Every structure is written in C-alpha cells, then in structure tokens.
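Here the structure comes first, spelled out in structure tokens, and everything after it is commentary.
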Amino acid sequence: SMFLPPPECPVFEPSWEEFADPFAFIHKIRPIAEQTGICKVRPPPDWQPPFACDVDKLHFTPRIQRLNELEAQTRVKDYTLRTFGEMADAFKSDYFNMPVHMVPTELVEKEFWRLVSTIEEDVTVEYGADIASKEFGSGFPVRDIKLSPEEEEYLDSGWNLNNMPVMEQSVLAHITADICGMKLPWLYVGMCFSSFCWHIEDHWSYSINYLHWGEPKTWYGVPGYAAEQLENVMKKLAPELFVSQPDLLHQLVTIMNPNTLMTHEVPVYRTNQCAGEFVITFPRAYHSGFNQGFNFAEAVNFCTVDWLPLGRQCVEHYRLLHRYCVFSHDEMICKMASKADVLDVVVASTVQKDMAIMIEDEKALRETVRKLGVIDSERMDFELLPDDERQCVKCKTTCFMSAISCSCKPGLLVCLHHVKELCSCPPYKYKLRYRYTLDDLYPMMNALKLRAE
Ligand SMILES: O=C(O)CC[C@@H](O)C(=O)O
Ligand SMILES: [Cl-]
Ligand SMILES: [Mn+2]
Ligand SMILES: [Mn+2]
Ligand SMILES: [Zn+2]
Ligand SMILES: [Zn+2]
C-alpha cells in the first residue's frame with residue numbers, strides 16, 4: 001500500500017451516430033462526467049485520422065522538469081522529434097533496465113509517486129509544449145498542401161481539434177480579441193514521467209486532449225464541485241503556491257499525490273489514455289498526470305453554452321482573487337449579441353440569459369457609483385485598448401462594460417467595484433467611462449430573443 005490507485009473515471013464508446021456531433025455528445029455525457037471531472041472517449045474503431053510527419057524536420061525547444069512533490073513549477077514558459085525520442089526511450093530503458101513495452105503501466109505509476117516523494121531522488125525529465133506553428137504543426141489534417149483523400153475525410157471532423165473552436169455550438173468561436181494561447185491547439189511531446197501539475201483551465205473552460213501516438217498518458221481528475229476542497233488541501237500543504245502573482249506568466253503549480261487528496265475526502269478519479277483516445281476535462285475540474293513514455297498529444301480549450309454561466313462566475317472569482325483575465329467575458333457576450341442574426345438558436349437563447357444578468361448587474365453598479373458622487377461620464381470603446389491598458393488597478397479585471405478614470409492619474413482605470421481605489425481626489429473629479437448606455441443594451445438583448453424566437 002505505497003500507492004492506492006484512484007477509482008477509474010468514466011469511459012465512453014460512442015456509436016458513429018453519437019460520435020458525429022461532438023457537442024451533442026459532450027452535452028449528453030455531462031451528467032455523468034461532470035461528477036468525475038475527467039472522462040475518456042474512445043472513437044468508433046474506423047475513425048482513424050492519418051498522422052504523418054518527418055521526425056527529422058520537426059524541432060522544438062524542450063522544457064526541463066524536476067520531479068518533486070509539492071515543489072513550485074510555473075505553468076507556461078533544441079531537439080528534433082527523432083533525437084527527443086531517442087533520449088526518451090533510452091531514459092526509460094535505462095531507468096528500469098527493461099525494454100520499453102515491457103514496463104507495466106501499474107509499475108510506472110507506483111514508481112512515479114515513489115520518486116516524486118523521495119527527497120534523495122532527483123530525477124529530471126524533459127518535454128515539449130507549444131502551440132501549433134509552421135515549425136511544428138497540428139497532428140490533425142489542415143488545409144493547404146495537396147492532401148490525400150484520407151486526410152480530406154478528417155478535415156472537417158468536429159473531433160479534429162482545429163475545428164472544435166470554430167464550430168457552431170462553440171461559444172469561444174466569435175471572440176475577435178487575441179486569445180491565441182487559448183483558442184489554438186497545443187502540441188505536447190511526452191517522455192516517461194514528464195508531468196502536468198494540478199490545474200484547471202483558464203476561465204474554467206473545457207479541455208479536450210487527443211493522444212496521437214505513443215505510450216499512454218496517466219490522468220488524475222477531480223470534479224468541478226470539489227475544486228475549492230482541493231485548493232484548501234493544497235493551500236495547507238503548500239501555501240507558497242497561493243501568493244499573489246504579478247501576471248499570467250507566473251502561475252505556480254505543483255505535483256501532488258492523489259492519495260493525499262483522497263485522505264482529505266477529495267474525490268479523485270484516474271485513467272490511462274492510450275493512443276487514439278480522447279480525454280475531456282470539464283469546467284473547473286482539477287487534473288494532473290504524467291506520461292508513461294515517448295508520446296505525442298494535442299489539446300485545446302473550448303466553451304459550450306453549458307459553460308456560459310460558469311464563465312461569468314469564473315471572472316467574478318478572478319476579481320475576488322485579483323487574478324488577470326485572458327479575455328473580457330462581457331466583451332465576448334456583447335460581440336455575440338452584435339451578431340445575433342447569424343448565431344445558432346440555442347446559443348442565442350443562452351447568450352440572452354447571460355446578457356440579462358450582465359445588464360442587471362451593470363445597472364446596479366452604475367446606480368451605486370452615481371450615489372458615490374461620480375457624475376461626469378463619457379462613452380469609451382474599451383475593446384480598442386490593449387488589455388494592459390484596461391485592467392482595474394485593484395483587482396486586475398479586464399474592463400469592458402464600464403470603468404472609472406481620473407484626470408489626476410492619466411490612463412489608470414478601476415472597475416466599478418473599486419471606485420475608492422483609484423486616487424485621493426473626490427469622486428466629483430471622476431468620469432464614468434462606459435461602453436454602452438442601458439438603452440443601447442436592451443435592443444441588443446432583444447435581437448438575441450428574436451433569433452432565439
Ligand atoms: O496541461 C498539460 O501539460 C497537458 C494538457 C492537459 O492539461 C489538457 O487539459 O489536455
Ligand atoms: Cl524527488
Ligand atoms: Mn489541462
Ligand atoms: Mn477587494
Ligand atoms: Zn476592480
Ligand atoms: Zn485623482
């Protein structure tokens with residue numbers, strides 16, 4: 001009883017009919033899978049996207065990783081695929097003194113949790129993690145070169161992870177702001193023990209991960225409802241990770257044994273994802289894991305209509321924590337409203353409900369700041385400002401609906417929750433900067449209603 005493996009997460013094997021629409025399928029399994037945080041999806045047996053690449057022309061800059069439980073790592077920050085693969089196979093082979101396909105997955109798991117907890121061991125490994133570029137592209141077929149019929153079959157698949165974030169049931173689709181770190185797929189070259197620390201996705205989005213080829217990836221996941229339980233356990237064991245961070249490039253994360261969570265009554269599930277299988281993580285579902293050997297995976301974030309209310313809650317949670325946003329949720333909502341006529345109807349219906357809450361909150365906030373003595377106001381096109389020029393001084397939220405400025409501190413803004421935090425001038429010197437009047441906003445919401453019918 002060194003390591004007691006968590007119970008297995010749900011595994012789905014959709015029929016071709018079920019599989020034909022990824023968003024319908026994800027909606028269908030949600031009641032089950034949101035209880036476990038992660039789930040595994042095996043596509044129909046003949047869904048087999050062709051993979052092809054020259055192992056000598058693909059190069060990438062590896063990240064180095066120390067394997068110590070509870071030690072701080074930063075979430076985001078030269079080999080060819082062949083030379084990495086050679087290093088990776090030799091590492092595993094020498095570590096166990098065995099051929100690679102002979103090392104049992106149970107053993108690699110048990111040994112991982114041993115080595116990260118033992119101070120005397122100092123194993124370091126390497127891995128790749130980068131968004132698709134011309135130097136290293138998607139593992140799925142994309143359009144340009146002369147493609148074979150096989151590749152053409154998979155070009156428009158919903159499960160082709162390049163398409164997932166442009167589909168009609170997707171919400172993150174119409175965002176015009178630059179969120180490239182979030183809407184483009186990431187490519188991951190793994191090796192034995194290379195690991196991803198406990199985290200949730202930005203803005204509590206979904207993620208979906210496809211293992212193109214190689215040895216399995218071992219996952220642990222925690223359902224969304226238990227996120228704060230996990231954070232409380234982790235805060236007690238590693239408070240350093242929870243100090244305020246200067247930006248998004250300084251997110252601190254760590255390796256932590258799932259048995260520790262289970263001891264503290266945090267529900268945790270596991271799975272081994274093999275080549276050709278999907279793993280899906282649900283909103284605010286903590287997950288971590290490690291690779292069993294040399295492999296190649298591809299993952300992307302996405303947001304469904306189910307996620308919309310959670311996205312709003314997330315930004316509220318970021319504000320309470322003074323965490324930076326990747327994008328403005330309200331700006332996304334208003335962009336969609338301005339495109340109501342071309343929106344999918346269920347999407348239009350869900351956006352309308354979120355917009356109604358947005359407007360009612362904004363109404364109350366503006367009444368409050370008026371009572372504080374802010375009188376002067378001027379329209380402002382917040383979406384034109386670079387993000388770093390429209391973050392609240394206090395809580396760092398990305399402003400869009402409104403903010404307060406003072407001629408006293410040129411360029412500085414606070415959101416309407418932090419009117420007292422801008423400067424020492426009396427509020428009558430302040431200006432309310434707003435994107436829309438309430439009277440602009442109600443017709444926008446009405447367009448959505450008409451589209452939703
Ligand atoms: O985070 C990683 O490094 C692996 C990707 C995983 O977190 C995912 O959400 O697909
Ligand atoms: Cl160690
Ligand atoms: Mn993730
Ligand atoms: Mn505060
Ligand atoms: Zn603020
Ligand atoms: Zn001032």
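All residue numbers here begin at 1 and follow the chain in the order shown.
Going by what the header records, the deposited coordinates were determined by X-ray crystallography, 1.9 Å.
Every residue, even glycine, has its Cβ placed from backbone N, Cα and C.
Nonlocal intrachain contacts for the domain 'JmjN' (9-50), taken as residues 6+ away from its ends with a CB within less than 8 angstroms of a stretch CB, comprise 140-141, 148, 150-151, 154, 157-160, 164, 167, 169-170, 206, 219-226, 267, 269-271, 273, 276-283, 285-287, 304, 306. What Swiss-Prot lists as domain 'JmjN' is 9-50, and the listing cites sequence analysis.
Counting every protein chain shown, 26 other Cβ atoms lie within 10 Å of the Cβ of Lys217 (2-oxoglutarate binding site). If you look up Swiss-Prot, you'll see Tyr127, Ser207, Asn209, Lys217 marked as 2-oxoglutarate binding site, on the strength of similarity to another entry.
Summarising the annotation, Swiss-Prot assigns domain 'JmjC' to 153-319 and lists sequence analysis as the type of evidence.
For the recorded site, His199 (mutagenesis position), the DSSP three-state label reads strand. All chains included, 15 other C-beta atoms sit within 10 angstroms of the C-beta of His199 (mutagenesis position). According to Swiss-Prot, the mutagenesis experiment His199 to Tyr (Swiss-Prot position 499) carries the annotation: Abolishes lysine-specific histone demethylase activity.
The feature Fe cation binding site is assigned by Swiss-Prot to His199, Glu201, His287. A strand conformation is recorded for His287 (Fe cation binding site) in the three-state DSSP classification. Around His287 (Fe cation binding site), the same-chain residues at least 6 positions away in sequence with a Cβ under 8 Å from its Cβ are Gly37, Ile38, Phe196, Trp198, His199, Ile200, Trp219, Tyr220, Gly221, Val222, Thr281.
Its Cβ placed at the centre, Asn209 (2-oxoglutarate binding site) has 25 other Cβ atoms within 10 Å.
Other Cβ atoms within 10 Å of the Cβ of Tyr127 (2-oxoglutarate binding site) number 22 in total over all chains. When Cβ atoms from all protein chains are considered, those within 10 Å of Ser207 (2-oxoglutarate binding site) total 21, not counting its own. The two recorded residues, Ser207 (2-oxoglutarate binding site) and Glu201 (Fe cation binding site), show a Cα separation of 7 Å.
Comparing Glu201 (Fe cation binding site) with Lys217 (2-oxoglutarate binding site), their Cα atoms are 18 Å apart once rounded.
Cβ atoms within 8 Å of the centroid of the Cβ atoms of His199, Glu201, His287 (the Fe cation site) belong to the same-chain residues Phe196, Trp198, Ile200, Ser207, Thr281, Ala285, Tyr286, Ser288, site residues excluded.
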